[PDB]
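Peer 1: What follows is a structure written as structure tokens; I'll ask about it next.
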Amino acid sequence: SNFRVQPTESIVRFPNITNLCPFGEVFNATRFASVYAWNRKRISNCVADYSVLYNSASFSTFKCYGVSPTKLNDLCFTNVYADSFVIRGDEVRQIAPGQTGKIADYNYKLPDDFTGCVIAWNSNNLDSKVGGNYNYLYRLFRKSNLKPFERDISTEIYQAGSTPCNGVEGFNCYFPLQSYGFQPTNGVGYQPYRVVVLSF
Amino acid sequence: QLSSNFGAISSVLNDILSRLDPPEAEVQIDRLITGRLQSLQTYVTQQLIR
Amino acid sequence: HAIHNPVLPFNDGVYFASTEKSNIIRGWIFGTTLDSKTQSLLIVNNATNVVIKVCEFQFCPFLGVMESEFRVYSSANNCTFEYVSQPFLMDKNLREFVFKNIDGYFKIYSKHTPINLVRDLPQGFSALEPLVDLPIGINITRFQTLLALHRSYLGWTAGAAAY
Ligand SMILES: *[C@@H]1O[C@H](CO)[C@@H](O)[C@H](O)[C@H]1NC(C)=O
Ligand SMILES: *[C@@H]1O[C@H](CO)[C@@H](O)[C@H](O)[C@H]1NC(C)=O
């Protein structure tokens, strides 16, 4: 057989900063931007509690890719990234690494080696008007696929017709920016949903 | 040879053990085990031939 | 070597390095189309700090006698990112910068070593160090280097900076 010497005790050494940094502001928030103008926020110099979120189970979706949602309480990260926006009720599946869809190659796409979590919950009361919500904007026409974590801002006219779409600024040359419609008059799947993505 | 992934997500056991629950760590552990077994067998055969 | 500076093609990383006496060359500008119509990046490092903004600035040149800086920009309208921090330069002396952009992340390596100036470019051995790393997140395809035309009370300084 073989012989070893067993340990006697255990020690732990961690930094010495105590600030409840704004996880509330990202989640408790008044109004999020559109899908194609997703806002990026920095979280740093924190002592962040993660299981405190699990005491309020109102999020339909809580999935994590490269780490279990219970070991977050004894790990130290750097470059914590937060993205927040609101999309339709059936594009939630499209928010995943390596998917095929409109916003998959037009508005947002994660890399193939993601490390983080995605959270989605419903909001059909604070974000709906009986007259229809038309203040949420997204892109439908573009000839190229964007790379992950790339933002596009362009109000230019798509060259769509067979003729140069410079003097043809009306029909036959479509504007690439469309707006959604959100009402309390329709059923599931056609309602706004709030999405937060965390990158480590 | 102890610094090769062999297809797993890392090369250190303790990182996997501190990042994941067992149902996901089993596959990475298996891949590492297979690689190290192959290397050991090759070394032993060469030594006998010498 | 400029004697008293147009665009230079990007897309493979740029090694910029001046080694001679340097108090003239100050900043750098980038972008897809260098104007106030599409997203542009501006970095100014003169004598007191570093000012980094990502907006659509009006590209109005010479920088006379923190100093007179409105020459490059007039107003920053409808933009997201701002940044200020400690300056890195100092006021023979080799300075080396490497511009990189992967996944939208902007890398800047730096390395400084005092030497004796006899050659326009010596045969020394160097190893650059990473200093600043920022989330720019824009698309860059050209770049341009400023040459701050100071006023040494001489109608401007005899610019002879080389890069
Ligand atoms: C978000 O707002 C609710 C409103 O009552 C509050 O109770 C909660 O503490 C806030 N923060 C969360 C859920 O992280
Ligand atoms: C960046 O801008 C240049 C400008 O000509 C363009 O050719 C290129 O396709 C753009 N790249 C991306 C990823 O937007």
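Throughout, chain B uses Swiss-Prot numbering, with the displayed residues spanning 965-1014 in order.
Every residue, even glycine, has its Cβ placed from backbone N, Cα and C.
Feature list, courtesy of Swiss-Prot:
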- B:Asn969 to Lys: In strain: Omicron/BA.1, Omicron/BA.2, Omicron/BA.2.12.1, Omicron/BA.2.75, Omicron/BA.4, Omicron/BA.5, Omicron/BQ.1.1, Omicron/XBB.1.5, Omicron/EG.5.1 (VARIANT)
- B:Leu981 to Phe: In strain: Omicron/BA.1 (VARIANT)
- B:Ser982 to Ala: In strain: Alpha/B.1.1.7 (VARIANT)
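Relative to the rest of the structure, where do these features sit?
Peer 2: DSSP assigns B:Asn969 (variant position) to coil, not to a helix or a strand. Sequence-distant neighbours of B:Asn969 (variant position): residues of the same chain at least 6 apart with a C-beta under 8 Å from its C-beta are B:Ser975.
In three-state terms derived from DSSP, B:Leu981 (variant position) belongs to a helical segment.
Cβ contacts within 10 Å of B:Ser982 (variant position), excluding its own Cβ and spanning all protein chains shown: 12.
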Peer 1: Name, in order along the sequence, the variant positions among B:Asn969, B:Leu981, B:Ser982 with a Cβ closer than 8 Å to any chain A Cβ.
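Peer 2: Cβ contacts with A, in sequence order: B:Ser982.
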Peer 1: With every protein chain in view, what's the tally of Cβ atoms within 10 Å of the Cβ of B:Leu981 (variant position), excluding that atom itself?
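Peer 2: B:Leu981 (variant position) is surrounded by 13 other Cβ atoms within 10 Å.
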